[PDB]
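Undergrad: Once you've had a glance at the structure underneath, I'll fire off some questions.
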Amino acid sequence: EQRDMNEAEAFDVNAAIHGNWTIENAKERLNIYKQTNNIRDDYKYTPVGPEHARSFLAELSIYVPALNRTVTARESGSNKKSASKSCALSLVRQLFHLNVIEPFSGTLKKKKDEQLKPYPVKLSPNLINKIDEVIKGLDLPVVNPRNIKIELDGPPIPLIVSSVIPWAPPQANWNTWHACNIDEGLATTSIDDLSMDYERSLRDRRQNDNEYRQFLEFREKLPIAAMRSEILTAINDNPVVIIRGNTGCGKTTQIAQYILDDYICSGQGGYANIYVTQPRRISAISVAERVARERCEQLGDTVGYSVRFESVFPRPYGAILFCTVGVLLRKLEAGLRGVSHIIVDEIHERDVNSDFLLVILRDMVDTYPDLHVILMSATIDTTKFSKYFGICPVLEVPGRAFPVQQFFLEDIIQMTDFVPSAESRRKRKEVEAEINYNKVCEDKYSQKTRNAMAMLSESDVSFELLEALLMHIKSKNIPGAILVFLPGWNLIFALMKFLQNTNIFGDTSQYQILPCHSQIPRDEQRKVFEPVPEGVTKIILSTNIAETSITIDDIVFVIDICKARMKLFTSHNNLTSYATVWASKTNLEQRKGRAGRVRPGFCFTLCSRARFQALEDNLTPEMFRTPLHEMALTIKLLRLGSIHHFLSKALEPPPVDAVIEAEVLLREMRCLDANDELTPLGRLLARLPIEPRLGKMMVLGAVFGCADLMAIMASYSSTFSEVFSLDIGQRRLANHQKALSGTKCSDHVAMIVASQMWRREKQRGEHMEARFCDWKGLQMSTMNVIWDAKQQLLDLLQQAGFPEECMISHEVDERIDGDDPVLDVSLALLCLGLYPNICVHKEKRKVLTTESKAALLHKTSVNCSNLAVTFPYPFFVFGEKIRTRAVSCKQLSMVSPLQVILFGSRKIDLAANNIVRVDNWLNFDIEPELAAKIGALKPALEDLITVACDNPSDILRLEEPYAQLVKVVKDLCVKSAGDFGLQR
RNA sequence: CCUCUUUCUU
Ligand SMILES: Nc1ncnc2c1ncn2[C@@H]1O[C@H](COP(=O)(O)OP(=O)(O)O)[C@@H](O)[C@H]1O
Ligand code: ALF
Ligand SMILES: [Mg+2]
């Protein structure tokens, strides 16, 4: 009873790099520190999810007078005790790394190992001989175990051995967007001549074009147009300008146009290249479309957009590019020469990329004075941001386009006469710290309203209440599209089916319910902007993509559930969990601003007024909770200095323990050298839009000739979309989808096979592809995004220099009962690309993660079954470990013990009774000399990655020792390599 | 609605 959960959460990995501080002593050390320093602040707890899937966030902030910095922590857990232990561990690690407290000198109490039985593996004599030959050819040192047989129950014996981003004023024959010398004819004219041509063309358009006249007349009626003159003056004078105006006032649409028009009418038209960064792909594309439309032209002339897998570049001079923050971050590697203005929208999101860009822009403004940076947002602490930018003007745009009327939960209940159903309490009648805000209300509201308020729940979303609100919206008889904000896919599509069952909402002739998710098909993502036939009301159930920056021309109603879905990550146990938490006031009012832009609207907030007053202003920055190795790589790539200095200069500096963990991770994976400089491998991985470990397996697979399979699998493991779709009541995968893995019993193999057939059906035709995906229970969006990311990875690998002759698409036959060389080597590199997610199967769904911690097989895995089935091998490598009511393993792929030892392993130790211990929990019964011989190949393989990254062009023509190493690694990677003489 | 899928990565 949840004891396995308790141990799995209390399990710790990275205590070694944090001064040997663990959960088992962290609370005691924190308590002693608080007693010594007279700090009496207690933990703060936040319930998560409905009453069954209850988790907690533990928050504790401690102020140190010595360092004059408040050191905060925010950690999650299945219960209050676990959450508080994780919080105390992170806080103690932070205090240790700030040199406030000391490293641990004591020792823990008991381990309770209970090791599992050893696993037998035998190699063929010729296989051992070729391993020895490869070792001798590669001069690999070996560890003879015959001289160290002293493992008498004691410790096991190991058996293995400051620059600023470039900027310059506009220049002739230079493409700002591509960052390349045009050096191409007839555009080699003078920049002054281009400016004069722009001025003449805009004058002619303003004098003749009736559509342009009408659009300028509309633009002159926006609230930002009133302050246009002061905005232009402040932009021209000050280097950094903060523009704070209400949502829809016209910031993104109008500021860049104002700057460009001023420059062009001044005769300097070719001296204005403006970058506008949006936080969402949909927002960037839509705003670029709108600006180009009201400029009475087409995309690519003066307005362009640039997002992932989509770019319509503008003319090289006198133009605006509407990109995402990540696109600009990637573009910064080539510099920002010829960029006159950089305009950043919605700086309130506090995302990791936005904070990164803010730091970069601050240094760039400090260095170059002619570069102008504009930060526009509707909901920001202007004082905090101006203090960050060394005191800058804040221009407050007043008024608003149209009014928006906001109602709360009590108002909604009063207006719709809502009453919760009896079965709602019946489900909780079997179950039955009271900080509930649904029981806090004013005396103006009716007694029945208060009773319904108390009867409702805060962490539960009421579909009946949503349906009643939608019925009342229908009753008021007002045209307009309804935007419903929901935390995630599950709730969005559950509400979709719920509404489609009802006759009132299931009829397409009256309603058209559209999803709005980042993982729905990209053409369907545009279906939320196109209009609908008369007599049909558009209902958009959306995530936070629609929250900001976008304008649907017929949005009149915005229903808000007020919950934000966040991806938690507890680093000390590598547990990743998703939590539906309460949204902030910033998010609430940004979502409210979706209406009242083209015409007056309404906002329906499904939370209590007391709950709204209890809401935080801005959500916790993603810096405080995300890993930092990606930005560590990016800082190294852009040559921005030290990681510690760069994140100290951040708006809110991230936790020092997280920074240290990212640095240690990137050092161990060898993306940096001893001097913390970027290695060629690190640079190649930095240019890749995947996790550095997946990029390392990318390079390795390219060396081994399976780059196509490595690409498809790394793309699959890099996305949160799901390959297999479960129907209503589908607790497990269906037989046809389980068959796609054949006898390989691998989610990755099932992915590859499904993509292989889906590619053929896509070539045959779109309708046939849709029929195939429906037949096989796949996701079109998942397949297409996996293909797009894998193609991007392959193209980037080509741009690096790797030959095309290492990326041939090798077809996979999942029905092969036996050995498949390419597939086996790919599944083996999976262990390196997913370390340390290795689990051993006990029985049914019961598996053990590292240190023999309990876990369950995910319901959507091919290896999950209710029957007590056995597997050809008890070892699996999974993608991510998910924290739920239990601990689950997701995206599993059965691997052989040889593959585990070769790739999913860092330390090899010889234990007592001639058993080798790997990862301190996996037992194998082999020859210790053979274990040392196999483990000696890991440094050789690392050197192979190094030489491949040094010279990507000649990886397919390697030296003789390295070719021998590749061949012997493939031979070891075959499935039955270690099954010599074993019944298995 | 008794949770497979917040967002972003020239
Ligand atoms: N795609 C669009 N369709 C119709 N009108 C739009 C569109 N985008 C913007 N607008 C108009 O522009 C105004 C909002 O400008 P916007 O760029 O949203 O400013 P901000 O970025 O400050 O919210 C609204 O009044 C709206 O009428
Ligand atoms: F940029 Al907004 F509402 F603030 F579209
Ligand atoms: Mg906008």
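Note that chain A is numbered according to Swiss-Prot, with residues 145-305, 323-346, 348-594, 607-1158 shown in order.
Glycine is treated like the rest: Cβ placed from N, Cα and C.
Straight from Swiss-Prot, here's the annotation block:
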| type | residues | note |
| --- | --- | --- |
| BINDING | A:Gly410, A:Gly412, A:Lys413, A:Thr414, A:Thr415, A:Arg771 | ATP binding site |
| BINDING | A:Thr414, A:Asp507, A:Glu508 | Mg(2+) binding site |
| DOMAIN | A:394-560 | domain 'Helicase ATP-binding' |
| DOMAIN | A:639-813 | domain 'Helicase C-terminal' |
| MUTAGEN | A:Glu172 to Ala | Slightly increased binding to roX2 non-coding RNA |
| MUTAGEN | A:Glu195 to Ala | Slightly increased binding to roX2 non-coding RNA |
| MUTAGEN | A:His196 to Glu | Decreased binding to roX2 non-coding RNA, leading to decreased localization to male X chromosome |
| MUTAGEN | A:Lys225 to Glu | Decreased binding to roX2 non-coding RNA, leading to decreased localization to male X chromosome |
| MUTAGEN | A:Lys413 to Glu | Abolished helicase activity |
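Where in this structure would I find these features, and how exposed are they?
TA: Note on A:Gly412 (ATP binding site): other Cβ atoms within 10 Å of its Cβ, all shown chains, come to 24.
Counting every protein chain shown, 29 other Cβ atoms lie within 10 Å of the Cβ of A:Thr414 (ATP binding site).
In this structure, A:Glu172 (mutagenesis position) is part of a helix by DSSP. Counting every protein chain shown, the number of other Cβ atoms lying within 10 Å of the Cβ of A:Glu172 (mutagenesis position) is 11.
DSSP assigns A:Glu195 (mutagenesis position) to coil in the three-state reduction, placing it in neither a helix nor a strand. Listed in sequence order, A:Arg590, A:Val593, A:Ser631, A:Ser633, A:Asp634 are the same-chain residues at least 6 apart in sequence whose CB falls under 8 Å from the CB of A:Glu195 (mutagenesis position).
Summarising the environment of A:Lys225 (mutagenesis position), the number of other Cβ atoms within 10 Å of its Cβ, over all protein chains shown, is 15.
Long-range Cβ proximity for A:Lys413 (mutagenesis position), meaning a same-chain Cβ under 8 A and a gap of 6 or more residues, is found for A:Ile386, A:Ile405, A:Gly407, A:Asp507, A:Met538, A:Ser539, A:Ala540, A:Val559.
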Undergrad: In whole Å, how far does the CA atom of A:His196 (mutagenesis position) lie from that of A:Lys225 (mutagenesis position)?
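TA: The Cα atom of A:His196 (mutagenesis position) is 17 Å away from the Cα atom of A:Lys225 (mutagenesis position).
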Undergrad: If you measure from the Cα of A:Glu594 to the Cα of A:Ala607, with 12 residues left unbuilt in between, what do you get in Å?
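TA: Spanning 12 unmodelled residues, the Cα-Cα distance equals 13 Å.
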Undergrad: Of A:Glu195, A:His196, A:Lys413, A:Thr414, A:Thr415, A:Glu508, which recorded positions come close to ligand 1, meaning Cβ under 6 Å from one of its atoms?
TA: A:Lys413, A:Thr414, A:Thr415
Undergrad: Please report the three-state DSSP label of A:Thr415 (ATP binding site).
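TA: Going by the DSSP assignment, A:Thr415 (ATP binding site) falls within a helical segment, counted as helix.
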Undergrad: Nearest to A:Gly412 (ATP binding site) in three-dimensional space, by Cα, is which of the recorded positions A:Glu172, A:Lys225, A:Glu508?
TA: A:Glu508
Undergrad: Compute the mean position of the Cβ atoms of A:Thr414, A:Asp507, A:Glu508, which form the recorded Mg(2+) site, and then list in sequence order the other residues of that chain whose Cβ is within 8 Å of it.
TA: A:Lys413, A:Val438, A:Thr439, A:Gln440, A:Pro441, A:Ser445, A:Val449, A:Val506, A:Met538, A:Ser539, A:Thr722, A:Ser723
Undergrad: Which residues, sitting 6 or more apart from A:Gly410 (ATP binding site) on the same chain, put a CB under 8 Å from its CB?
TA: A:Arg562, A:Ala563, A:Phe564, A:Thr725, A:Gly767, A:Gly770, A:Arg771
Undergrad: With an 8 Å cut-off on Cβ distance to the A:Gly410, A:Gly412, A:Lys413, A:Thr414, A:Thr415, A:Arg771 Cβ center, who else from the chain surrounds the ATP site?
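TA: Everything else in range on the chain: A:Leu384, A:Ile386, A:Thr409, A:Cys411, A:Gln416, A:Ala563, A:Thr725.
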Undergrad: Less than 6 Å between Cβ and the nearest atom of ligand 3 is the rule; apply it to the recorded positions A:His196, A:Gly410, A:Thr414.
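TA: Close enough to ligand 3 are A:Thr414.
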Undergrad: Just counting, how many other CB atoms are there within 10 A of the CB of A:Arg771 (ATP binding site)?
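TA: A 10 Å sphere around the Cβ of A:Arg771 (ATP binding site) contains 21 other Cβ atoms.
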